[PDB]
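Participant: Structure provided below as structure tokens; questions to follow.
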Amino acid sequence: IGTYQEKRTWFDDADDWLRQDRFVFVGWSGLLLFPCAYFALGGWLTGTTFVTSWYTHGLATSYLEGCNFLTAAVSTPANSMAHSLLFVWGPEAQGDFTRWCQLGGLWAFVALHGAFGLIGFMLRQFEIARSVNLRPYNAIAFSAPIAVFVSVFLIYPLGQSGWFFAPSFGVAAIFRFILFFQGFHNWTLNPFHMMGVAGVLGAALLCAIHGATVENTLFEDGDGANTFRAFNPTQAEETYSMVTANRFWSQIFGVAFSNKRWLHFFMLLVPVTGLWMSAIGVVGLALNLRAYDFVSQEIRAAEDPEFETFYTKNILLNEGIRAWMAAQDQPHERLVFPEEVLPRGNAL
Amino acid sequence: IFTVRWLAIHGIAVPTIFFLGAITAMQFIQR
Amino acid sequence: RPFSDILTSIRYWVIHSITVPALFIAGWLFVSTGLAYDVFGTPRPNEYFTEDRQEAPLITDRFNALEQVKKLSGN
Amino acid sequence: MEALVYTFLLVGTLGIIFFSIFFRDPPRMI
Amino acid sequence: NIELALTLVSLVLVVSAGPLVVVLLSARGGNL
Amino acid sequence: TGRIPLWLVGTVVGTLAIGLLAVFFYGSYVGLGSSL
Amino acid sequence: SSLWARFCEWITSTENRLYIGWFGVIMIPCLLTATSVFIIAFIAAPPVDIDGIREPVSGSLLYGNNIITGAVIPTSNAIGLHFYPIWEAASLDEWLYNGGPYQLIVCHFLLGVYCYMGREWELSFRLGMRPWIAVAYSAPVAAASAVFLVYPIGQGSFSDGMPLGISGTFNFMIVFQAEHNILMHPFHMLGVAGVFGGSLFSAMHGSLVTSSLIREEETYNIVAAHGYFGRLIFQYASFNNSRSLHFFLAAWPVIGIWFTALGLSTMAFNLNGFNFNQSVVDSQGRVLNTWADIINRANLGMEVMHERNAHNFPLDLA
Amino acid sequence: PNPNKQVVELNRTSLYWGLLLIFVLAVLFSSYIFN
Amino acid sequence: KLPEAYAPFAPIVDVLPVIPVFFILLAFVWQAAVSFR
Amino acid sequence: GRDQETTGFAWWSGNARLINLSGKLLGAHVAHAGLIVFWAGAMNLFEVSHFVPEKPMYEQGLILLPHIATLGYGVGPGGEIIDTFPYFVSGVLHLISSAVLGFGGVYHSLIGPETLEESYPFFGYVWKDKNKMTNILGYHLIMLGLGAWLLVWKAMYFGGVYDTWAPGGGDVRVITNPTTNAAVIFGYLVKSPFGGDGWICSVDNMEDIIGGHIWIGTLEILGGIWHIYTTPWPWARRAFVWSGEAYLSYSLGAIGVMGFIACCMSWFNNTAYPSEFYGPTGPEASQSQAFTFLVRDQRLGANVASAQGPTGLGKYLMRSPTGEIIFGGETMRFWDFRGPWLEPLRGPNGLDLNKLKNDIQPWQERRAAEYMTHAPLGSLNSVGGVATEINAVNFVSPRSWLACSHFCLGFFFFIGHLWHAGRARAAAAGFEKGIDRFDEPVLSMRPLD
Ligand code: CLA
Ligand code: CLA
Ligand SMILES: CC(C)=CCC/C(C)=C/CC/C(C)=C/CC/C(C)=C/CC/C(C)=C/CC/C(C)=C/CC/C(C)=C/CC/C(C)=C/CC/C(C)=C/CC1=CC(=O)C(C)=C(C)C1=O
Ligand SMILES: CC1=C(/C=C/C(C)=C/C=C/C(C)=C/C=C/C=C(C)/C=C/C=C(C)/C=C/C2=C(C)CCCC2(C)C)C(C)(C)CCC1
Ligand SMILES: CC1=C(/C=C/C(C)=C/C=C/C(C)=C/C=C/C=C(C)/C=C/C=C(C)/C=C/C2=C(C)CCCC2(C)C)C(C)(C)CCC1
Ligand SMILES: CC1=C(/C=C/C(C)=C/C=C/C(C)=C/C=C/C=C(C)/C=C/C=C(C)/C=C/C2=C(C)CCCC2(C)C)C(C)(C)CCC1
Ligand code: OEX
Ligand SMILES: [Cl-]
Ligand SMILES: [Cl-]
């Protein structure tokens, strides 16, 4: 063993057992992925089932409270906690499970365990790939999801006041987080998000076009209507005609892939690139460094009242979103805006 | 009887069955 | 044994003919007994607003939270 | 002249697409 | 709640009719 | 295995699952979360 | 040989660098028409009174604006869904002021994209390929039709149609949620799942094939030949068939985009998404706010702001 | 005499991709650069 | 409401409208017993 | 039954194994008809049971009853529902009829022969047999013509359809002078689909509706006789794919378009879809709101005529680009709206402020007020409201439901047309299954670039 022959150690024993053909590949990474992921997802379920944000966000976020799947959500801790890790033994909960849940401790529990779970999952990708003796492109591709999670669930919250301004684990919670970014950060105008949207839309186009092309250039390797039956798992010849596909797109779109490798490499590069771009943009928002508006048009609109563009119109919308949600979205600010101070358009 | 496969099956199924019973009772609670 | 083989073993069904029912019943009793409200400190439909506070509670002290949240919950 | 700069960029991008379709390397490979 | 109760009774009988036909046919080696 | 048509087992279990989801929608218009 | 026949051949000729077709006969001119006006408009078009409130919004790089801010202003609300051909306009200047270019571009564009779908099938039939590539292209075309036609019609004005511009697209999206809560629409949720899932599947499939063909051999024949299948995390046999996998690679994204497009069309008929505002109530009746209520608070802000001077009555039934 | 001496290789598609990317990136950031 | 004589049959009419959706489910059940030949 | 090993079609394509089984195909179609008739009867009786006379049908989320009401059944002056027993009769009839069709389908799907050509030659048919195919189309074409004439008969005999534009108040009226002028009847067909023209959705008079059904009824019956005694001409045979899937694709494409047209009819038309039973149309609701405030403010003491708004384009009234005086506000887009409650106040030139100043009848107000509140705006959970509204009202315009449902149906059926049509064309060519792997056409084509 070890290109030298060495005495077997307990590590070798544990290694073979963990790295052993099993219903599911436990491996060494599983020691981190299995436990953390279970607690994270389990905590999210328990929270959405019977946990309230009445004392953290003053909102009902639990099926027991009467919330549905969409409304139910594990809300972030109160802004008073700031960037406190809020452990159950922390100086806040002081070893009180009931209070730890009331203080919003479960959110940190799910986030922390989930974060390490993602690390364990990526490590599992490398582990399995190394055993299969294949380049770990899948793991490198899983970097984009992890980057998004860290930038949106860690960097941003840390750059802001506290975990309170972080995405809460819930369908409606994510929706309000999205709307908040438009009203305060103008995330849509941010060029990095634009590149990110391009990647997701581009990857979807690639996925659909690739499946359609291959499934429509398939060779007749069967004598039945069902083409799926006409395929051998250990076949060597390609089931579809790359040539026919190349000519079709060369004439329909004007350009077409000629290397299957490059095509698939492009299929994985587009999505990963886009996610990483958006992550950099979220890093800027964490520090409030955002492309909110173009001063050139702002100055022109102020000096020239008539001048107007969709850009100026969107600025006004953001102004309404911030003024007509800050009172509740940010209860710590304790902002009581007289209705007259709120910006309202004619009628409505 | 308690293999990794068995443990995984009961690691989620048993909790889920309980949670489902709780959610059902919640559907009959009156304010 | 394939899951299908087990999903056909009537013995497996008999084995879960009691445990599975009990697991569900326990879940129903858990909420019906009101233990869930006490275990997770989830406010009951009649204790969201106290006579003292008729507005949503706002925790402001991080290191004085334990006592604050308890007071907000009206103990 | 910012508009002139913008028009140049837009025109340039379209020009690249043009040669990428008509002056592209012959697809000898499938 | 008598109406609701008999409503559920109707739902059970009607919903069970389709499987009933299949089970019976299968049991007697019918052409299903 | 045997004495048990798996197709029936699926049909029954599936019917029960539909029923459970129906109870959830029922609770949507009744008791808590019913907007009334 | 009959000249018409000779012409018919040239049209169906596959030797053409870009296959022309009977569909292309109508697609080429329509798209060429839309492209020309779009380029001139996005550069020299004068301001347009989209809200029909005599307040013209500036556009085109010449009239200030920018690549991001610049856009083709949608037709005026006064015109509504009325046909506004250049000849109907008294002067080309009026046609520009009322926002005619947008209607012309959209009309010459939608016809082109529909003909583009037909052209796809035409070449597939000419090459001898299966005829369902266009069905996949139907998903994007359906979405474009909803934002540039179905919705404008349902609302009752081309002004509602998504403006042909980056900033205009964002404005359309914001106002839409403020009035339809698209985020809480189950169909839009399916569409987001389609794009998010499609990206995930694209990254995985690309990685698997790349790592495999890393070397004509089947996409995975290499790894399959080794037999070291990654069933460790890929414990399944549903997509063992490459045709089965590729089918899903196309069905997941296309079907999702179809739902989001239909969702937008339904909301165009005033069928807004789930509304759970004040759904949770306490024993005495006090309303317990939820995340949905917070989303509503934002929606109110966008609503009270959109068209600051284009509402003379409280209800925005329009 | 370094045997490690190699040569960079740029193909037509690679050139097109590069020029397209550098132009698209400019079109995207040009507006922000001029603010 | 249904005529007074047909009133006692309201529960049944409340279940009739959903019967059609059961037919498609029955089709898949038949294929299940058929083993999807 | 059948297995893929003998058909080449998997269970998910089982019904495709019935293409050459005329007898089984008959049972399938006959059975499906039973399902359609069943729902028509079942849902109708369900609506009748869940109907309440204290609320309008639209508030009760009823879609089938409005159809019978429009036919002029159990309705009275103002659209008031006198009795509902006629509706009960319809449900009972359809429900029992569905049983007969169901039995026939089951029989022609089990006991009935898989094919009919061998025994019943008349019913026996083979795709591609154009003569027989055209004859079958003819029979069904005549049936549809008879159905249209049945409606025409109900309009001029056996009572009459409800006329929302009836003189001296809206109520059922026996059409006695149906429009037969081709220019008027076919004018709608050549009308632009854009605003104002509204294509065939513009039909606002029952006379044209009944007259149009007279035209379509006759043409369909005559066309059926033609297809029954004629075979496709060479040009047609050289420009059409003769196969069952091809025939289905043609029907799928057509029915898909019809679905979209129906969606627009339910959303825009108020004549064929009485607002009394189907509720107000989007444009109707907007115009109603403008009228409601205009009336209220005028009574308070506001001159709606010289009331400049913030933009200066008239707060209550303004001029259409054409010149017609129209209600002010964003409702300017719905200036082409026409409703029985607003027409009396209108005149040669848009609205008549004279009528608006005096002669405004109380009903003209009450109706507008009710429409304004019951606008088509709604949510999936049926929380009635423009948007950003609390969960208090439980109402979604029936027009919204029909418009959204039929639009989606039309979209899918159009996609079905693309799928079946393309597959039918590929099947005829022979490359539906895939490339030969030895006769790949591309390999024989020019190397292009
Ligand atoms: C409108 C829905 C519909 C209808 C009318 C039919 C009709 C038919 N199908 Mg079919 N099918 C459907 C949906 C439908 N299908 C769907 C959704 C699927 C996908 C799961 C399939 C998949 C499928 C396959 C794979 C096959 C068929 C076949 C057939 C034909 C004969 C069925 C058979 O061989 O055994 C008959 C089935 C039974 C005897 C079981 C019960 C069915 C009965 C007749 C239903 C009666 C219910 C009702 C309550 C009875 C009323 C009685 C009255 C007194 C009230 C038949 C004409 C077969 C065929 O002919 O292929 C060539 C075949 O192989 N189907
Ligand atoms: C009357 C119209 C009609 C008819 C007669 C047919 C007939 C047929 N189609 Mg088809 N199709 C239609 C409309 C129609 N289609 C439309 C509108 C679409 C667009 C969505 C399609 C898309 C389509 C596809 C993609 C395919 C077919 C296929 C087939 C053949 C296989 C039958 C089969 O699947 O076996 C048994 C029946 C089934 C397996 C159906 C299972 C039940 C479905 C899946 C559940 C759906 C429930 C739905 C959500 C309820 C709401 C419906 C509506 C309100 C939206 C068959 C001859 C297959 C084929 O190979 O063509 C030759 C096939 O691949 N069709
Ligand atoms: C006057 C004027 C000009 C006005 C216009 C103004 C205007 C609208 C300006 C906007 C300009 C603009 C484009 C702005 C966008 C800027 C922006 C967001 C940039 C993002 C840049 C970036 C690097 C983003 C990160 C994410 C990323 C890398 C995304 C890539 C997206 C992408 C290119 C995906 C693919 C797109 C696409 C169309 C693919 C086609 C594939 C293809 C040829 C298929 C053919 C084919 C397929 C097969 O399956 C098989 C088998 C074969 C054989 C085969 O061949
Ligand atoms: C936090 C924490 C923890 C953990 C915990 C856990 C892990 C839990 C779990 C929990 C769980 C594990 C839960 C479960 C859940 C599930 C459920 C609740 C279910 C749901 C479902 C439903 C609701 C359904 C619906 C429907 C459909 C859609 C499908 C079918 C069926 C039906 C139809 C019905 C620990 C210990 C570390 C300590 C510390 C803290
Ligand atoms: C073939 C086949 C199929 C199916 C088909 C079908 C769909 C059938 C149906 C059929 C039918 C279609 C049936 C129905 C029936 C019904 C009936 C039989 C009715 C009766 C009625 C009565 C008895 C009475 C009632 C009443 C009145 C009316 C008055 C009031 C009161 C009451 C409501 C009680 C499937 C899919 C499975 C696949 C396989 C094959
Ligand atoms: C009742 C009534 C009326 C009347 C209505 C009507 C008169 C309707 C009709 C309508 C119609 C009149 C329909 C028809 C349709 C047809 C069509 C629209 C055609 C199509 C064609 C096709 C589809 C073909 C194509 C193609 C070409 C030519 C090339 C080659 C290839 C093919 C052959 C494929 C009115 C108005 C008074 C209103 C009220 C009610
Ligand atoms: O234009 Mn576009 O946007 Ca749909 O809402 Mn009514 O009209 Mn105006 O307002 Mn908000
Ligand atoms: Cl705006
Ligand atoms: Cl207004």
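Residues displayed in chain G correspond, in order, to Swiss-Prot positions 11-225, 242-344.
According to its header, the structure was obtained by electron microscopy, 2.9 Å.
Including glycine, each Cβ sits where the backbone N, Cα and C put it.
Below, the features straight out of Swiss-Prot:
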BINDING   G:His118  chlorophyll a ChlzD1 binding site
BINDING   G:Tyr126  pheophytin a binding site
BINDING   G:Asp170, G:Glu189, G:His332, G:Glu333, G:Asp342, G:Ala344  [CaMn4O5] cluster binding site
BINDING   G:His215, G:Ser264, G:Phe265  quinone binding site
MUTAGEN   G:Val219 to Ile  Herbicide resistance
MUTAGEN   G:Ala251 to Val  Herbicide resistance
MUTAGEN   G:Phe255 to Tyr  Herbicide resistance
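Let's see these features in context: how buried, what's close, how far.
Facilitator: For G:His118 (chlorophyll a ChlzD1 binding site), the same-chain residues 6+ apart in sequence whose C-beta sits under 8 angstroms from its C-beta are G:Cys40, G:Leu41, G:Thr43, G:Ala44, G:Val47.
In this structure, G:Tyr126 (pheophytin a binding site) is part of a helix by DSSP. The number of other CB atoms found within 10 A of the CB of G:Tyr126 (pheophytin a binding site), across every protein chain shown, is 19.
In sequence order, G:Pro84, G:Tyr161, G:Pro162 constitute the residues six or more apart from G:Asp170 ([CaMn4O5] cluster binding site) in its chain with CB-CB distances below 8 Å.
Within the same chain, residues at least six positions away from G:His215 (quinone binding site) with a Cβ under 8 Å of its Cβ are G:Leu271, G:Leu275. Reduced to three states, the DSSP call for G:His215 (quinone binding site) is helix.
Around G:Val219 (mutagenesis position), the same-chain residues at least 6 positions away in sequence with a Cβ under 8 Å from its Cβ are G:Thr245, G:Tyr246.
The DSSP secondary structure for G:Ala251 (mutagenesis position) is helix. Residue environment of G:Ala251 (mutagenesis position) contains 13 other Cβ atoms, counted within 10 Å of its Cβ in all protein chains.
Sequence-distant neighbours of G:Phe255 (mutagenesis position) (same chain, 6+ apart, CB under 8 A from its CB) are G:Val249.
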Participant: Among G:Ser264, G:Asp342, G:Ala344, which binding-site residues lie by ligand 8, judged by Cβ under 6 Å to any atom?
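Facilitator: Result: none.
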Participant: I'd like to confirm something. Which of the recorded positions, G:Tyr126, G:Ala251, G:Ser264, G:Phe265, has a Cα closest to the Cα of G:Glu333 ([CaMn4O5] cluster binding site)?
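Facilitator: Looking at Cα distances from G:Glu333 ([CaMn4O5] cluster binding site), the smallest one goes to G:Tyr126.
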Participant: Through the lens of DSSP with three states only, how would you label G:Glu189 ([CaMn4O5] cluster binding site)?
Facilitator: helix
Participant: Work out how many Å separate G:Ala344 ([CaMn4O5] cluster binding site) and G:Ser264 (quinone binding site) at their Cα atoms, rounded off.
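Facilitator: One finds 49 Å between the Cα atoms of these residues.
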Participant: From the Cα of G:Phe265 (quinone binding site) across to the Cα of G:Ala251 (mutagenesis position), what is the distance in angstrom?
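Facilitator: The separation of the Cα atoms works out to 17 Å.
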Participant: Round to a whole number and give the Cα-to-Cα distance in Å for the pair G:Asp342 ([CaMn4O5] cluster binding site) and G:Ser264 (quinone binding site).
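Facilitator: The Cα atom of G:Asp342 ([CaMn4O5] cluster binding site) is 50 Å away from the Cα atom of G:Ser264 (quinone binding site).
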Participant: Secondary structure at G:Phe265 (quinone binding site) (DSSP, helix/strand/coil)?
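Facilitator: DSSP call for G:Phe265 (quinone binding site): coil, neither helix nor strand.
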Participant: Quick check for the class: what is the C-alpha distance, in angstrom and rounded, between G:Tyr126 (pheophytin a binding site) and G:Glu189 ([CaMn4O5] cluster binding site)?
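Facilitator: Distance between the two Cα atoms comes out at 33 Å.
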Participant: Using C-alpha atoms only, work out the spacing between G:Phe265 (quinone binding site) and G:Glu189 ([CaMn4O5] cluster binding site) and round it to an integer in Å.
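Facilitator: About 42 Å separate the Cα atoms of these two residues.
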Participant: Under DSSP, is G:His118 (chlorophyll a ChlzD1 binding site) part of a helix or a strand, or is it coil?
Facilitator: helix
Participant: Does G:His332 ([CaMn4O5] cluster binding site) have same-chain partners at least 6 apart in sequence with Cβ under 8 Å from its own Cβ, and which are they?
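Facilitator: Listed in sequence order: G:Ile184, G:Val185, G:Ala188, G:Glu189.
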